[PDB]
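Student: Quick one: the structure is below, questions incoming.
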Amino acid sequence: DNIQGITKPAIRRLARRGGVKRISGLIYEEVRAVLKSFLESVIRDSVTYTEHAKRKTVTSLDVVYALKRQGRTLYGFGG
Amino acid sequence: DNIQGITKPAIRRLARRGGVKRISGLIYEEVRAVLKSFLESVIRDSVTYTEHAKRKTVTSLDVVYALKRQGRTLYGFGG
Amino acid sequence: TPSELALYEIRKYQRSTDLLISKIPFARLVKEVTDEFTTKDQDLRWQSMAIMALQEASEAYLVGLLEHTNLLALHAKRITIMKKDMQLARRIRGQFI
Amino acid sequence: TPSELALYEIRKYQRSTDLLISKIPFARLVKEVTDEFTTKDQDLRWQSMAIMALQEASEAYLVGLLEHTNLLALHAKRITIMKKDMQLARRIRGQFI
Amino acid sequence: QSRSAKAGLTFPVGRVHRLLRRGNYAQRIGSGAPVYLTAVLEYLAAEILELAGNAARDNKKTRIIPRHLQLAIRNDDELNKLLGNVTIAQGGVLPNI
Amino acid sequence: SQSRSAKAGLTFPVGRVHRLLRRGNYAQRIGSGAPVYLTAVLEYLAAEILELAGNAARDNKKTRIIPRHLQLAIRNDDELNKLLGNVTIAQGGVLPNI
Amino acid sequence: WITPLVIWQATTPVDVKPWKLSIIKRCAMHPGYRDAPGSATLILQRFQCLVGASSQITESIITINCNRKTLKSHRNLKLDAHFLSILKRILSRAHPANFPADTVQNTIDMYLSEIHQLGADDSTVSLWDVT
Amino acid sequence: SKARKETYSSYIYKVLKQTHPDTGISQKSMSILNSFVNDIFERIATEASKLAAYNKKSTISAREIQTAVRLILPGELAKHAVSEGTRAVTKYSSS
Amino acid sequence: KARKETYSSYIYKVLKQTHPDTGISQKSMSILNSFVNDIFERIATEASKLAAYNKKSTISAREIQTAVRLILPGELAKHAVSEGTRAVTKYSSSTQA
């Protein structure tokens, strides 16, 4: 599975960019779960936006607006 | 003057409502400081609303409007 | 035992719904704070229902902060809420900061 | 010493600005997730700049969560981020929960 | 015979129509929007009132209180997440167990 | 005839802002002095951020301004970090911390 | 009463003199005071923030430390509100546009807050560096 | 002498009596319910207006309102809400 | 040959006055456009909300000044209001003369 495709070195890299030194073995699954939940929310919002737009293709505009719905505004796209 | 006027039994009742069973000494004036900060943050926008309205009294509508602007919506006070 | 009385009053404040901070001192506090923000030409005016609204929001925020500090205390293996725990709660929730 | 190499690569990732998760697997992940949400009549369509946008927001959120977990770890006197610490960070920030 | 009487909605329809027109939300308003919004509002109000009433049944009191309203809202996890940012006046806090 | 952008001494446009406010469906009527005030404040904010980004680039001694520089300036300035606490910048990275 | 005072006028590493440290520490070490260990702890803490780390001053405090409820009460300085309220009015009346009442109360408060913080905690100047 | 207060009080009371007549309402609960209804209506209306303005749609219709309520209300309540709303609109059109 | 409204050349000219030479990437230009659009939208929404609150059909210089004072922290807000006041006074005086 490609959710398992997220490799352990990637999660180690992420936690270290956060600023950790030692990482336990139970962190990777929780990181995958939280990423899955955030993705589920953003995708559901983007999909309902594009379903209203009666288009079979989503757009960076719709992704930005899902992000603005979540309150995490993203810059450098759309406009 | 009245910052110490907020008496420590009130903070004790707040701590008991929160659910703790042990109390230190620093938390007293830390609660006083955080209350002062929250009060100033709300009061600034409440006074801004009142002054813009050209009225020279502060009302429940103005304070709940300031709270909703902050994001901590308050119910049961009308408007 | 102190724990018995402590837990009894925890029960009563868990099913209590009254204000815990003195009304006249709180009114004076907000009174003098909003006079501090004011120019010398005028003085502001305030209303009782506004005072209750501000107090109610204030203790909603305070109860949230204090229960989060209690959770941090449980994390730190200490039943005592302390200075570093309160600092950490304030930082992590990070409102108007 | 392991600490020397660890700190060197911490330096390089502190002044690094590239994506850290593989592009094709991430694209497949979002691909299959959004097909999972779909009815059987159609299939959705996606675009590369949208993929970068979603990935960028995802790792912004992830870096925030991980640095908060590191702060909790410092609070708990342990240099190791662990299950309870991550649970606590997720709860306290409490987004879409 | 009122439009609300035909619609079967307790909440009025022309009221919502005039509110939508007054609020300049759009340059031109529709006709099914007021009835749809009124129906949604009535459903939500009936749901919250019924849950508060059930909380009252469990409270064996003929008078319902903001205490019971907070009980219903916070006990329903979905409603709590929908209304996470609001604070109920004189609502109290939930018992630990 | 010179433009009232030139009357206001503002590089940012006033007519475009006025049209956007008229067609933005914000209020029933738009004030005459509203667009000039809005253009002035927008230009002041943009100029301040551009000055900060240019200072950051000069400190970094590259003539090109990058999202990394923009994020660095925004996160280093408290008055801007307060206004932009939640928004994230694409390809901005994280401010280096000890 | 002079213990809160001594905290105030001495704000420099120079005023933190070892002969002054010996006198303050010995009084706390002296048995017949009943208040020097409470008084010396704040003075030593005030002297700590002035000179820096001062590993010599933390070894003296831990020897003279108390249950620190009284130290919390000793950290707080109780000044009469009625005394200061009249003083603010008196100062403003005598000297207009001098010693404002708001700052007079504020100046006392930060002097009081300094005591509270103890528990938690031709000479050549170049015109080139003048900013 | 006083401009009438625009509330939903009579309709909320009627809904409660339709459900069950034994109990009553307190004034604070009444204000809480009024504020909640007003907030929900404002949220939905603002969302519909913003969504219509996005697709340069000059008008607001049932489709836009349904999409807005799907955006705001979580799916569990949204299913029942859209079902009942569609029922109401279709029966109103029939009438 | 249809022109799309975007504050690109104007920000380029502002940078030209700021420094004799300074390059900006396309991503940086898009970020600046998004930021200015966000700020304009926030201020316009605040002004419209204030007008709706005060039962006023129109917004004006005072309305926008109050709105921007609300949005910005006071330190930048005083600079912004000084900007607006001197700009509007000099614009009105030029028309009269």
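Throughout, chain I uses Swiss-Prot numbering, with the displayed residues spanning 35-131 in order.
Looking at the header, which is where the method is noted, we find electron microscopy, 3.7 Å.
Using the three backbone atoms N, Cα and C, a Cβ is placed for every residue, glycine included.
Among the sequence features in Swiss-Prot, the mutagenesis site I:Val48 to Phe is noted as follows: Confers UV-radiation sensitivity; when associated with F-87 and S-88. Under its mutagenesis annotations, Swiss-Prot gives I:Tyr87 to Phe the following note: Confers UV-radiation sensitivity; when associated with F-48 and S-88. One mutagenesis experiment catalogued in Swiss-Prot, I:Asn88 to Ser, is accompanied by this note: Confers UV-radiation sensitivity; when associated with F-48 and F-87. The mutagenesis experiment I:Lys124 to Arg is recorded by Swiss-Prot, whose note states: Impairs ubiquitin conjugation, DNA double-strand brakes formation during meiosis and histone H3-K79 methylation.
Relative to the rest of the structure, where do these features sit?
Tutor: When other Cβ atoms within 10 Å of the Cβ of I:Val48 (mutagenesis position) are tallied across all protein chains shown, the result is 20.
The C-beta environment of I:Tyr87 (mutagenesis position), restricted to residues of the same chain at least 6 apart in sequence and closer than 8 Å, is empty.
Long-range C-beta contacts of I:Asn88 (mutagenesis position), restricted to its own chain and to partners at least six residues apart, with a cutoff below 8 Å, are absent.
Spatially close to I:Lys124 (mutagenesis position) yet at least six residues away along the chain is no residue at all, judged by Cβ distances under 8 angstroms.
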Student: Just name the mutagenesis positions among I:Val48, I:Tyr87, I:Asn88 whose Cβ comes within less than 8 Å of a chain F Cβ; none is a fine answer.
Tutor: I:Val48
